[PDB]
Amino acid sequence: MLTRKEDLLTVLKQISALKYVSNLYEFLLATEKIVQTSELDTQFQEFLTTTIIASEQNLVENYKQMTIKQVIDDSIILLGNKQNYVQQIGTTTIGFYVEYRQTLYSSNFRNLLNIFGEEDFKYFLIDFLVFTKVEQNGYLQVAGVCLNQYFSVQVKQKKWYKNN
């Protein structure tokens, strides 16, 4: 469920498998998808700086330089048989069809789709764990391999009464 920023960050820095962690704004800058002077609404700009993303490797060079619903469906289809991605939750995939994300449909992500371009956006949701600020110091993962999949590997524990 919802997580506090400092908790998300401490968990993320502890996971050695995730070598890359940044806020979205800086990633878009490094990949040159946007530049310092790009015209950005304050809401969207606040969305870029508060959104946190993580990947196993540094994919900046890889990302250098249609409805949102459709792009997301295609993205999910690209997952193949892989499992445990946030976007797959409560989803069933059969061939090119997906049946059954509220945040991913927002204007923020639609603007993100237009800046990334169709192809890169599709892979973005796969290569990155994406955490968005839902409320005051309240983060939610909206895409990528479920964080729990990594914590579990980093900190392997058989049994416990509870560990949120």
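The numbering of chain A matches Swiss-Prot: 13-77, 87-121, 128-191, in order.
Per the header: X-ray crystallography, 2.2 Å.
A Cβ is built for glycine as well, from the same backbone N, Cα and C atoms used for every other residue.
Lifted from Swiss-Prot, the feature list:
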type    : residues      : note
MUTAGEN : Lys90 to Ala  : Decreased reverse transcriptase activity
MUTAGEN : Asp94 to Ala  : Decreased reverse transcriptase activity; does not affect DNA-binding
MUTAGEN : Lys103 to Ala : Does not affect reverse transcriptase activity
MUTAGEN : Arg137 to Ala : Decreased reverse transcriptase activity
MUTAGEN : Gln168 to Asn : Decreased reverse transcriptase activity
MUTAGEN : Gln168 to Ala : Strongly decreased reverse transcriptase activity; strongly decreased DNA-binding
MUTAGEN : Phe178 to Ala : Strongly decreased reverse transcriptase activity; strongly decreased DNA-binding
MUTAGEN : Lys185 to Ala : Does not affect reverse transcriptase activity
MUTAGEN : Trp187 to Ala : Abolished reverse transcriptase activity; strongly decreased DNA-binding
MUTAGEN : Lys189 to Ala : Slightly decreased reverse transcriptase activity
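With respect to their backbone Cα atoms, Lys90 (mutagenesis position) and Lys185 (mutagenesis position) stand 39 Å from each other. For the recorded site, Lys90 (mutagenesis position), the DSSP three-state label reads helix. In the deposited model, 9 residues go unmodelled between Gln77 and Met87, whose Cα atoms sit 20 Å apart. Counted within 10 Å of its Cβ, the other Cβ atoms near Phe178 (mutagenesis position) come to 16, all protein chains included. Of the mutagenesis positions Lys103, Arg137, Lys185, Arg137 has the largest number of other Cβ atoms within 10 Å of its own Cβ.
Flanking an unmodelled run of 6 residues are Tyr121 and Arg128, whose Cα atoms lie 10 Å from one another.
Using CA atoms as reference points, the mutagenesis positions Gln168, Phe178, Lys185, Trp187 were checked against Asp94 (mutagenesis position), and the closest is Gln168. The separation of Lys185 (mutagenesis position) from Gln168 (mutagenesis position), Cα to Cα, is 25 Å. For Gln168 (mutagenesis position), the Cβ neighbour count at a 10 Å cut-off comes to 21, with all displayed protein chains included.
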